[PDB]
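J.: Sending over a structure as structure tokens; questions will come in a sec.
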Amino acid sequence: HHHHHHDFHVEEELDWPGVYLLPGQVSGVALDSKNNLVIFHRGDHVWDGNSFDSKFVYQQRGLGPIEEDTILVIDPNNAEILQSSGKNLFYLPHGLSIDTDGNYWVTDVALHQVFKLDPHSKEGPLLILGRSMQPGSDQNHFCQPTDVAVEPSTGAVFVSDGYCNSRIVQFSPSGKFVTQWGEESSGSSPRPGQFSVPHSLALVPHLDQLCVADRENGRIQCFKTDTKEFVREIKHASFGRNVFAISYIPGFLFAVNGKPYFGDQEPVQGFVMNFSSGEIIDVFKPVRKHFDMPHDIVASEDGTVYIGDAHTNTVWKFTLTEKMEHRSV
Ligand SMILES: O=C(N[C@@H](O)C(=O)O)c1ccccc1
Ligand SMILES: [Ca+2]
Ligand SMILES: [Hg+2]
Ligand SMILES: [Hg+2]
């Protein structure tokens with residue numbers, strides 16, 4: 001054959017019934033070791049105009065925590081709910097990732113905290129990072145923290161401290177502050193090592209890298225995991241104004257962008273990139289329902305991709321595929 005757009009295409013898996021789930025705002029997705037989908041959602045709680053004040057202190061405390069199960073593990077085939085937890089803990093759930101031991105790492109924008117959770121415990125968090133409901137910028141505080149990444153080989157814990165800070169903080173396995181890097185993207189053009197809302201983390205296990213979705217700058221920044229050296233910047237006109245979430249599997253970087261402003265050419269979409277060259281090789285969207293705020297993305301080596309939306313309260317399963325002739329060319 002000839003013409004050379006990529007033969008790789010991501011399509012919604014239509015026989016997955018998880019799209020019919022009615023959670024709250026889906027803020028986080030992850031895969032466990034048995035390849036189940038794990039979602040983190042806000043139940044009846046919404047991040048809205050009344051949630052915070054000028055100084056980033058949560059305003060709906062008298063309403064209490066989310067009283068329903070906030071973390072659900074979902075079957076990859078029939079989408080049945082295998083387990084649930086996280087009841088009466090969280091206020092505005094944000095990030096979720098799972099380490100190699102199977103612990104849930106979780107982030108709360110209202111509490112300004114990060115939690116490590118044993119999924120089989122009925123005793124509560126193993127570790128809590130941050131000060132309850134208290135925003136800050138020093139070693140013991142967060143300011144609307146957004147994501148967590150935990151390196152399998154060292155145990156090092158990385159937290160993107162994002163919506164009101166511009167840093168990535170490293171912690172010990174025991175939760176001691178080790179180091180930190182990043183600053184606000186300065187006036188004129190944003191420069192290497194400067195974030196405007198670090199919003200999502202992807203580890204690259206065997207290339208010693210840590211990628212950050214730089215939300216308000218519409219770019220992805222990659223750093224050496226040990227020396228914090230800026231490695232590379234990924235930015236495309238197709239992204240538009242925002243990059244909400246990234247996820248890595250060997251060979252690929254998956255990303256998800258923001259909903260366009262009135263006037264913008266670039267639709268909301270999922271992106272597949274060749275990890276080496278950085279180039280977009282495919283662009284995709286669901287058949288059922290629609291993207292509004294696709295908010296987190298995870299991919300598996302088996303070629304499965306999951307995306308959760310924070311405005312349409314939906315999670316979708318897609319599969320990566322290479323066809324001799326892309327469905328419909
Ligand atoms: O996009 C926002 N929130 C989402 O990421 C979310 O729902 O988590 C946001 C909007 C206004 C102010 C601050 C944050
Ligand atoms: Ca995640
Ligand atoms: Hg081809
Ligand atoms: Hg967010």
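Numbering starts at 1 and runs along the chain as displayed.
Structure method, as recorded: X-ray crystallography, 2.5 Å.
From the backbone N, Cα and C atoms, a Cβ is placed for every residue, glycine too.
Swiss-Prot feature annotations, pasted as is:
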BINDING   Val29, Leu96, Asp296  Ca(2+) binding site
MUTAGEN   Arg42 to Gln (Swiss-Prot position 533)  Abolishes peptidyl-alpha-hydroxyglycine alpha-amidating lyase activity
MUTAGEN   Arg42 to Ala (Swiss-Prot position 533)  Abolishes peptidyl-alpha-hydroxyglycine alpha-amidating lyase activity
BINDING   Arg42, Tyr163, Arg215  protein binding site
BINDING   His94, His199, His295  Zn(2+) binding site
MUTAGEN   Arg215 to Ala (Swiss-Prot position 706)  Abolishes peptidyl-alpha-hydroxyglycine alpha-amidating lyase activity
MUTAGEN   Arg215 to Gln (Swiss-Prot position 706)  Reduces peptidyl-alpha-hydroxyglycine alpha-amidating lyase activity
MUTAGEN   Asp296 to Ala (Swiss-Prot position 787)  Reduces peptidyl-alpha-hydroxyglycine alpha-amidating lyase activity
J.: Going by DSSP, give the three-state secondary structure for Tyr163 (protein binding site).
T.: coil
J.: Which recorded positions (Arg42, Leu96, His295, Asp296) fall within 10 Å of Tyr163 (protein binding site) by Cα distance?
T.: none
J.: If you measure from the C-alpha of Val29 (Ca(2+) binding site), which of the recorded positions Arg42, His199, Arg215, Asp296 fall inside 10 Å?
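T.: Cα filter at 10 Å returns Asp296.
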J.: Can you tell me the CA-to-CA distance separating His94 (Zn(2+) binding site) and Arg42 (mutagenesis position), as a whole number of Å?
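T.: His94 (Zn(2+) binding site) and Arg42 (mutagenesis position) have their Cα atoms 8 Å apart.
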J.: If I take the alpha carbons of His199 (Zn(2+) binding site) and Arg215 (mutagenesis position), what is the distance between them in whole Å?
T.: 6
J.: Determine which residues of the same chain, besides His94, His199, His295, have their CB within 8 A of the center of the CB atoms at the recorded Zn(2+) site, and list them by sequence.
T.: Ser27, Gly28, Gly95, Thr146, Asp147, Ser200, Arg215, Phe244, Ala245, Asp296, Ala310
J.: Do any of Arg42, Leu96, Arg215 (recorded positions) have a CA within 10 A of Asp296 (mutagenesis position), and if so which?
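T.: So the list reads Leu96.
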J.: Can you tell me the CA-to-CA distance separating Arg215 (mutagenesis position) and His295 (Zn(2+) binding site), as a whole number of Å?
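T.: One finds 11 Å between the Cα atoms of these residues.
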J.: When DSSP states are folded down to helix, strand and coil, where does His199 (Zn(2+) binding site) land?
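T.: Once the DSSP labels are grouped into three classes, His199 (Zn(2+) binding site) ends up as strand.
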J.: Tell me the coarse DSSP state (helix, strand, coil) of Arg215 (mutagenesis position).
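T.: SS state of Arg215 (mutagenesis position) = helix.
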J.: Let me spell it out: for each of the recorded positions (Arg42, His94, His199, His295), count the other Cβ atoms within 10 Å of that residue's Cβ, using every protein chain shown. Which one has the most?
T.: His94
J.: Which whole-number value in Å describes the distance between the Cα atoms of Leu96 (Ca(2+) binding site) and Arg42 (mutagenesis position)?
T.: 12
J.: Inside 10 Å of the Cβ of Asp296 (mutagenesis position), count up the other Cβ atoms and send me the figure.
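T.: A count of 30.
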